[PDB]
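To start, the structure itself, in structure tokens.
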Amino acid sequence: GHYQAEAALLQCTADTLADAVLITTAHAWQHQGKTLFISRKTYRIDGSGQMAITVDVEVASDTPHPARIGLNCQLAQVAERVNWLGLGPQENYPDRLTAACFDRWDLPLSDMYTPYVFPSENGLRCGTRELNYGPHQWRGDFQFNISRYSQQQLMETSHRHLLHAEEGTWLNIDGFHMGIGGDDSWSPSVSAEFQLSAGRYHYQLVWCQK
Amino acid sequence: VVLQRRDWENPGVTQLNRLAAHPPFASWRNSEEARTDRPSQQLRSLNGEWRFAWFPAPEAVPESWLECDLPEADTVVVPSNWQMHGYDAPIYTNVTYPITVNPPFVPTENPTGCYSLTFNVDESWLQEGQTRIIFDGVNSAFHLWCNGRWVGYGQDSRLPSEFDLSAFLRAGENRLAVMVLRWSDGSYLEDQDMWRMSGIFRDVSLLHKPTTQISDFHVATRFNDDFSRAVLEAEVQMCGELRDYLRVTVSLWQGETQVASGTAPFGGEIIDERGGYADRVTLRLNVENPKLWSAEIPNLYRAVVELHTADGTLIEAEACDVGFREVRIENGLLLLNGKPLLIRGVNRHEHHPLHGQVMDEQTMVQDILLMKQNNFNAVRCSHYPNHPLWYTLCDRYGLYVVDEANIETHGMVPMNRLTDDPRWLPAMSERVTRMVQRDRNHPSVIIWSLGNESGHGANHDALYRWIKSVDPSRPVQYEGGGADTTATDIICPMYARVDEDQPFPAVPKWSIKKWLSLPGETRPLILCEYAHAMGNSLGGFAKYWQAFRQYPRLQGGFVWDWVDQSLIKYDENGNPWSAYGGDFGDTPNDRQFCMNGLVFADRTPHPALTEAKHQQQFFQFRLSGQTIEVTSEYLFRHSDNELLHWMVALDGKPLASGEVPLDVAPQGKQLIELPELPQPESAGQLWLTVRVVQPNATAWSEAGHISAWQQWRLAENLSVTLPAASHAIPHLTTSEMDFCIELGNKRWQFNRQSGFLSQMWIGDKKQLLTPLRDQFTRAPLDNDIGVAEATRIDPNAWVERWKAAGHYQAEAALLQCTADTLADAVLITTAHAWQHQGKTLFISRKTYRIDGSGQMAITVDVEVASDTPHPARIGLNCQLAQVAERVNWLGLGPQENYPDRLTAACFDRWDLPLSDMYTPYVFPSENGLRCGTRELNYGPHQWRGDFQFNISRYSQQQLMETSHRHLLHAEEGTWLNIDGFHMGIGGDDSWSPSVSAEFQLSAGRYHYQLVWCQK
Ligand SMILES: [Mg+2]
Ligand SMILES: [Mg+2]
Ligand code: NA
Ligand code: NA
Ligand code: NA
Ligand code: NA
């Protein structure tokens, strides 16, 4: 039930600090009585206008290791360029990133989408320390993809030509992402060191207008 | 002639008037006594009180000593090493010879032991027959006198020297004089990494044989394809006058039942143009369905060799235990009785902390019992033939033995200088040939070794072929010169790693997996030495066993090594303590490098032993749904003394348990269906633990012995319940130097100058003696120090990289320390940088959130500079004021475990006395860590999270500053080290970086969280 898990709010509190506001949240993702994942976050917004997000996720040890541990949203902005400090310029995944180089990359948005004839998760860049898109800047140590197509549309569309650009831009930012595998394509082929089996995961992001 | 010839500086003279080597003799004059292996009246022990005098050189021995006792001499027990009686110092050196390298010469100051004994010889012994003296071990050379007359000379410290005293003795009182030289030309071949000692350290005895005698015998067992039929073949040699009425009868016994018998006159088959051996006979006995010998089931028969007249007067009988087994290498695999062995081995020196290199039955048996109880099936005699009883015990208890010749020339440059020299072939040949002649009938010996660390010379090739010619029944191995030379049947490297190549010029140590498949390579690979167990070690042990089980031609190895070579010394108060190199005035020396054992010198286990036991298990397990699959790795026996116990617990709390008898054929599988387990209501992880228990006692183990175990995670129910909201709010108080937080009877103090929690109060009683501070260092392990020789400094060693980077002297610099009062909490935020000479090594960012329920949640985020050597640990430490009796934790245990050595540990609720949380390594280091811990309890304190911890009365600082465990003193209170992350310990070897990349702390950014409260 990974694809239909519903979020249940456990905790949502606000605190005032000397120079910031602190929001604390906790969610449980459940499928038919069973808790799959718990996400605990803090959002810290200071006087510089930076929003520091910490995410700590628990993954139930008896649930299949998940494809990713991240955040997503549909931004209103549609911008022409994507600029990042990280591995690139091309699409790269944790078990296929050796060709990719760490540097400052700048590409048109459409280059951040890989037009696989059968649509799937695509266009991830890993080892990214800074990402820029329109007015936004995200900093941390993360994996991301960015495009006009939601994961939902990609998984429901059988051919690339049938994909339609959605309103705004879909952003997926991952603290962690599973290997893609490929030793073969007819059995589990993602090596153990690239499966998300650690049980507890931490990542942190700073979101700001640049 | 004696002082003039100087035979101890001549490699061309290794003996004078010494008798031929042979298998163990007792010259029974009754066949029943031979059969039952009872004492023989013809074999007398001369062990006991002898006369001893020490001299700085042989030239200083008074010529009076030959005929008469010196009253200035003392009464000492024999066998003994004289260093253990205080006469001079034992020397510990590893590679560098303890004498100047000037072959064949030794130092003119050559310590000399003058042994003597006055004893009765009965008349009956001199009227008829031959009386010989047997010195089982004399280190390292000796001249022998009987009643003032010179008998002979012998070298090789580790094999029996025998002399005929028939013409030397008289009825009644006699006197023996033995002049033992510490150093000889034989010392050049005795450069083993051990204490250098001397003396009559093995048994002395007198043997009476009749004139017409069994002078040698060889037992062979050959088999048909399925081992349902055997032929025992016994060649027997005689001395004395040949007569037509003489016969040999070889009879084979199984308990009190005689199974086969052969009788024949002397006269072998034609051998060449000159005939055959008139003085030899070969008996061939048929055995149907022989009970086969193995380490798993050590089935033995008794062979009695009777020399007698045709009409049946017994002249004498000799005997031996016979184990029916075939050892062969076929298609690249080492087979015992047709099945591929998996060697669960260990190297074992002959060492006692009180008696030195003198061995006793009790210590030998203790060693065998502990070995078998910890799933060992093999032993390598590193690096010399052992005390004769060892082989008898390995025959009877069941251990595979590598019997190794007393040859090591490690200190030579290059290592093969003497072994490639034909001038040294005679001395070498005797160390090989006389071992084979002695030990060839012991079924436990399955492999011969040509020695150790002597490079590869032409002499090795010659002696390899000699053994292959003389004894086809056993493979020959030798590691020297690259571990895969023409002198070895088995690729037998020392400390080759599993996945990592070490490409040394001329003598590379390839990854063991890669070595097997090198172009044209076909042999089996069994490491003569691996997993160096020096101090806190055996990290990466599981990696070896995974590889051994996956690759047919990887057939195991011998751990280095069994027992710490530490010696007892006594302090001013007469209290005993363990000493290593340098502690006896011995210099040069190689310090603690003599201690590499799985067990302490008194045979108390190191924590590493349990990891070996677990990895060497003979049952393998898989879980699928409710089904446990048990696979046997026994080759011969069914699991007829085994039951599987299983238990499911929720975070330490038992919920269900049961037991099922195991009925697994060798190499077979058994499926065990677990009953339906009821769901737990509460949150937490279910754990399944299985154990194989032996309901019955064996010769090697007690009833209830656990031989194997395994654990799995079952269902996890993650906690979603909100902790009850408290109506109390913590109160913040501020001063220039402190943030203080008060809640009920609890108080916390944060020093604003340092940025650390400096104090904590429960009922106004102080909980800390030292503030809670980040720690990135450990008191270095022997593996961190990375030294095989005390003269060698390696900039590449972990400790040296840490020191050069300033990890041990980097000091915290405060960047930020703030306090915020929240709705139901006080939030302290801190940030620190550790810097060394301008460079920022680490940054630590923390929050401490103290809420109304009294809990302090600590969140820690650390950055480690990518170009600094990866740190030993990332955690906190403090000195608690409390000393409590017990430590209680939910995590891996009960024993010490580290990230690359935790497979043996199980997750459960453990409760131990505080002293058990400290491992008394003789060289003090970081110790007692327990990993995968979710909850720790000590006095009124509880820490929760996911961490590694150790807890003791000794700080990391004291540990790293103290060279011996006996010099450690309990500090005030208790030092707690709680780690989010801890580096592996390594141990593939102990003289180079050996921590595998996956166990190094290289991630750059680290996160962990702890909740500290009172229960
Ligand atoms: Mg000599
Ligand atoms: Mg050596
Ligand atoms: Na699709
Ligand atoms: Na194997
Ligand atoms: Na050693
Ligand atoms: Na130390």
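All chain B residue numbers match Swiss-Prot; in order, they span 10-1024.
Header entry for method reads X-ray crystallography, 2.0 Å.
Using N, Cα and C of the backbone, Cβ positions are placed for all residues, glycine too.
As annotated by Swiss-Prot, active site, nucleophile applies to B:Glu538. Long-range C-beta contacts of B:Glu538 (mutagenesis position), restricted to its own chain and to partners at least six residues apart, with a cutoff below 8 Å, comprise B:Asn356, B:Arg389, B:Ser391, B:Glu488, B:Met503, B:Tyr504, B:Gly566, B:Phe567, B:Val568, B:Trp569, B:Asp570.
Residues or ranges marked as substrate binding site by Swiss-Prot: B:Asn103, B:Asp202, B:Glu462, B:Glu538, B:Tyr539, B:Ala540, B:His541, B:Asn605, B:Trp1000. DSSP gives B:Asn605 (Na(+) binding site) a coil state; it is part of no helix or strand. Same-chain residues at least 6 positions away in sequence with a Cβ under 8 Å from that of B:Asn605 (Na(+) binding site) are, in sequence order, B:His541, B:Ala542, B:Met543, B:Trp569, B:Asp570, B:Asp573, B:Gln574, B:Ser999.
Marked as Na(+) binding site by Swiss-Prot: B:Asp202, B:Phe602, B:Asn605. In the shown protein chains, 23 other C-beta atoms lie within 10 A of the C-beta of B:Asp202 (mutagenesis position).
Under the heading Mg(2+) 1 binding site, Swiss-Prot lists B:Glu417, B:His419, B:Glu462, citing experimental evidence as support. On its own chain, B:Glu417 (Mg(2+) 1 binding site) has B:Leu198, B:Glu199, B:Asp200, B:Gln201, B:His392, B:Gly460, B:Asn461, B:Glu462, B:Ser463 as residues at least 6 apart in sequence with a Cβ closer than 8 Å to its own Cβ.
Secondary structure at B:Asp202 (mutagenesis position), as computed by DSSP, is coil. According to Swiss-Prot, the mutagenesis experiment B:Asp202 to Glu or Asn carries the annotation: Causes a significant decrease in binding affinity in the absence of monovalent cations or in the presence of potassium ions, but only a moderate decrease in the presence of sodium ions.
Looking at Swiss-Prot, the entry for mutagenesis of B:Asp202 to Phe says: Obliterates all binding and catalysis.
Classification of B:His358 (mutagenesis position) by DSSP places it in coil, neither helical nor stranded. Where Swiss-Prot documents B:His358 to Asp, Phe, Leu or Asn as a mutagenesis experiment, the accompanying text is: Less stable to heat than wild-type. Causes significant destabilizations of the first transition state.
One mutagenesis experiment named in Swiss-Prot is B:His392 to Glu, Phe or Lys, and its note says Essentially inactive unless very rapid purification. Causes very large destabilizations of the transition state. With a 10 A radius on its CB, B:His392 (mutagenesis position) counts 25 other CB atoms from all the protein chains.
Annotation note: B:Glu462 (mutagenesis position) sits in a coil segment as assigned by DSSP. Annotation of the mutagenesis experiment B:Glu462 to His in Swiss-Prot: Slowly inactivates galactosidase activity by reducing the binding of magnesium. It increases binding specificity.
Listed in Swiss-Prot as a mutagenesis experiment, B:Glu538 to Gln is described as follows: 10000-fold decrease in the beta-galactosidase activity. The DSSP secondary structure for B:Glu538 (mutagenesis position) is strand.
The Cβ neighbour count for B:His541 (mutagenesis position), using a 10 Å radius and every protein chain shown, is 24. What Swiss-Prot notes for the published mutagenesis of B:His541 to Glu, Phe or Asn is this: Poorly reactive with galactosyl substrates. Less stable to heat than wild-type.
Under its mutagenesis entries, Swiss-Prot includes B:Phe602 to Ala with the note: Decreases the stability of the loop 794-804.
Close to B:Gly795 (mutagenesis position) in the fold, though at least 6 residues off in sequence, lie B:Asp803, B:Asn805, B:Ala806, B:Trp807, B:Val808, B:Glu809, B:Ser999, B:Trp1000, B:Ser1001, B:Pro1002, each with a CB less than 8 Å from its CB. According to its DSSP assignment, B:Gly795 (mutagenesis position) is coil. One mutagenesis experiment catalogued in Swiss-Prot, B:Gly795 to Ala, is accompanied by this note: It forces the apoenzyme to adopt the closed rather than the open conformation. Reduces the binding affinity.
Annotation for B:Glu798 (mutagenesis position): spatial neighbours B:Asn103, B:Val104, B:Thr105, B:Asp599, B:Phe602, criterion Cβ-Cβ under 8 Å with sequence separation of six or more. Among the mutagenesis experiments that Swiss-Prot reports, B:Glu798 to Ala or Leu is described with the note: The catalytic efficiency is not increased, when the sodium concentration increases.
In Swiss-Prot, a mutagenesis experiment is listed as B:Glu798 to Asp or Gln, annotated with the note Small increase of the catalytic efficiency, when the sodium concentration increases.
Record note (Swiss-Prot), mutagenesis B:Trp1000 to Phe, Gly, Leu or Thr: Decreases affinity for substrate. The unchanged residue is displayed. In the three-state DSSP assignment, the secondary structure recorded for B:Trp1000 (mutagenesis position) is coil.
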From recorded positions B:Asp202, B:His358, B:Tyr539, the one whose Cα lies nearest B:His419 (Mg(2+) 1 binding site): B:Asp202
B:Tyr539 (substrate binding site) and B:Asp202 (mutagenesis position), Cα-Cα, nearest whole angstrom: 15
Least Cβ-crowded entry, counting other Cβ within 10 Å, from the recorded positions listed as B:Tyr539, B:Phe602, B:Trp1000: B:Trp1000
B:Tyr539 (substrate binding site) to B:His358 (mutagenesis position) - Cα separation in whole Å: 15
Other residues, Cβ within 8 Å of B:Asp202, B:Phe602, B:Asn605 Cβ centroid (Na(+) site): B:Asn103, B:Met203, B:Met543, B:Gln574, B:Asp599, B:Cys603, B:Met604, B:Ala797
Cβ-centroid neighbourhood (8 Å) of the Mg(2+) 1 site, B:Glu417, B:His419, B:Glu462 excluded: B:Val104, B:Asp200, B:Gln201, B:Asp202, B:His392, B:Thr418, B:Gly420, B:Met424, B:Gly460, B:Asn461, B:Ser463
B:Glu462 (mutagenesis position) CB neighbourhood, other CB atoms within 10 A: 21
Residues among the recorded positions B:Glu462, B:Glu538, B:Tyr539 that border ligand 2 - Cβ under 6 angstroms, in sequence order: B:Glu462
Fewest Cβ neighbours within 10 Å, where candidates are the recorded positions B:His358, B:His419: B:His419
